[PDB]
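Working notes for the structure below.
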Amino acid sequence: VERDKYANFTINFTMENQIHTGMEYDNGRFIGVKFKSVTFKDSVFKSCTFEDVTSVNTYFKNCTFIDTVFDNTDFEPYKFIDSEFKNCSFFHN
Amino acid sequence: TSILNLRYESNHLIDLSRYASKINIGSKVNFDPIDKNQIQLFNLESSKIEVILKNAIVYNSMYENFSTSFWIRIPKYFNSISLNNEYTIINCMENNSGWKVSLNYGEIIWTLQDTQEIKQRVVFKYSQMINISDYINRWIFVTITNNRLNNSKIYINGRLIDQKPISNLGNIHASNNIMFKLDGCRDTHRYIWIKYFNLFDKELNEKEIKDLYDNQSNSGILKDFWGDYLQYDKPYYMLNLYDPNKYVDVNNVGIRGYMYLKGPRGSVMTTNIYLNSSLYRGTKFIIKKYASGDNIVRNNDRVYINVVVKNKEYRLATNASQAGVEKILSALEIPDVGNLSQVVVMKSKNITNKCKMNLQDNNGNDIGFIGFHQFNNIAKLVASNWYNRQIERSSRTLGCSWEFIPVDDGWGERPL
Ligand SMILES: [Cl-]
Ligand SMILES: [Cl-]
Ligand SMILES: [Cl-]
Ligand SMILES: [Cl-]
Ligand SMILES: [Cl-]
Ligand SMILES: [Cl-]
Ligand code: NA
Ligand code: NA
């Protein structure tokens, strides 16, 4: 449209050392993933799924999450900064 | 009694009062094809019903008492433009005099006003930062009564919420017509559900309202969580009122395994709008007809219960000849139930009770109401006749008290 966008994708194991900014992730799966010092800034997450995930020094800054599930995640308040959720389901850590 | 009685009959909405006032429906008013008396109004100029009253019963007095009754299903607010955006849904205001039902984030509001610039508001407030609401996206019975010598009263489900003084007023001259329409609503995807709209030429007392609550509740037809008729061949997520921070699961299919209550059921959350418990959780049930001979589930209807595991349809069953007081339930493959007990009598009342499924064998004997029990710290679904026994002369909440939740646009959670 006029924004960067990466959809219908399933990331299976590990993400390390990347600062992702300005992205829309449409229906992306993060399943069994380990995040290590990864940073998403100024991005949008739509109809995505977080499942059985681990996060070390990773952060979601100025991110809107829409229609996404966090299921068995290690996510804490201090990880999402100046944050926003919209119809997001939270299943337990 | 009624001077207005908006009811759907044949293929048209009408007034069942002698005054038989004329109703002007718009092109874009939706009727529930299962209960057409359930009316759906959109934020569109064409989504509007207008009642042109007979000039006699038009309110133009300073001492005549009146009341209005209706049921409403108000979907959850999803967006921030709807915080502090009061919007009128029913209007009998002519030159800022008359009355109106208005809505706003977490509120249903009533306003009267006279010809001389004085009003009064009564307000029922409800939260959306709450695990399980009685009021979000569920049919609630609203009744508003007025007495000119004292107060206006707002009752929800037969029970008084608030009362505010109106003795200071004031001759009120209301509109000659009532407009059912969302006016002033800044949320483009917004609607209400409305049904059973009544007007009365007096201030109803607190027993007349309970009675109207009990008759219009359609005791004799089971309901889902939201208040609509319970249906066959329709997936429902399950909510146990006794233990509501748990959802239903199956460890394994077959008489080998068991259905159980798993926790903790999570949350749904929109920032500054709502934080609720998740409702779309665990194994879905489907109520199957025993007698294939209308898909409305009624009191004492013998059924089966299907169960969805990993996308596949199974059967709720048990052996009641197993030793012990509670008979533990399993999800069986369907062509393999044999002569295990699976036939369930569905219960609306006795008298109303939230305990909905009474398990029987194939020779007419009660196995018990489906509920749950703790074994080795595993809350397994069981049937037991203790349930059927505590239901004598009590109406409290038990582990057999259930709620069926289908997916709905008013709730707006991601199904999974
Ligand atoms: Cl409430
Ligand atoms: Cl309340
Ligand atoms: Cl709220
Ligand atoms: Cl019911
Ligand atoms: Cl209900
Ligand atoms: Cl089986
Ligand atoms: Na509520
Ligand atoms: Na239903």
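Numbers in chain B come straight from Swiss-Prot, and the residues shown are 876-1168, 1171-1227, 1231-1296, in order.
Cβ atoms here come from the backbone N, Cα and C positions, even for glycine.
In sequence order, B:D1062, B:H1064, B:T1145, B:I1148, B:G1292 are the residues of the chain that are 6 or more apart from B:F953 (mutagenesis position) and have a CB within less than 8 Å of its CB. Under its mutagenesis entries, Swiss-Prot includes B:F953 to R with the note: Whole toxin is non-toxic, almost no binding of RBD to neurons.
Annotation note: B:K1000 (mutagenesis position) sits in a strand segment as assigned by DSSP. B:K1000 (mutagenesis position) has a Cβ environment of 13 other Cβ atoms inside 10 Å. Among the mutagenesis entries in Swiss-Prot is B:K1000 to A, noted as: Decreased binding of NTNHA by RBD at pH 6.0, none at pH 7.5.
Under mutagenesis, Swiss-Prot gives B:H1064 to G or R with this note: Whole toxin has reduced toxicity, dramatically reduced binding of RBD to neurons. In the three-state DSSP scheme, B:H1064 (mutagenesis position) falls into the coil class. A simple way to gauge crowding: the CB of B:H1064 (mutagenesis position) has 11 other CB atoms within 10 angstroms, across all the protein chains here.
Under the heading ganglioside GT1b (d18:1(4E)) binding site, Swiss-Prot lists B:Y1117, B:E1203, citing experimental evidence as support. Within the same chain, the residues at least 6 positions away from B:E1203 (ganglioside GT1b (d18:1(4E)) binding site) whose Cβ sits under 8 Å from its Cβ are B:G1248, B:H1253, B:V1262, B:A1263, B:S1264, listed in sequence order.
Looking at Swiss-Prot, you'll find the mutagenesis B:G1292 to Q noted as follows: Whole toxin has very strongly reduced toxicity, almost no binding of RBD to neurons. All protein chains considered, the CB of B:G1292 (mutagenesis position) has 19 other CB atoms within 10 Å.
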Here the recorded positions B:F953, B:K1000, B:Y1117, B:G1292 meeting chain A with a Cβ under 8 Å reduce to B:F953, B:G1292
Any same-chain residues 6+ apart from B:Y1117 (ganglioside GT1b (d18:1(4E)) binding site) with CB under 8 Å of its CB? Would you list them in sequence order, or say none? B:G1251, B:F1252, B:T1277, B:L1278, B:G1279, B:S1281
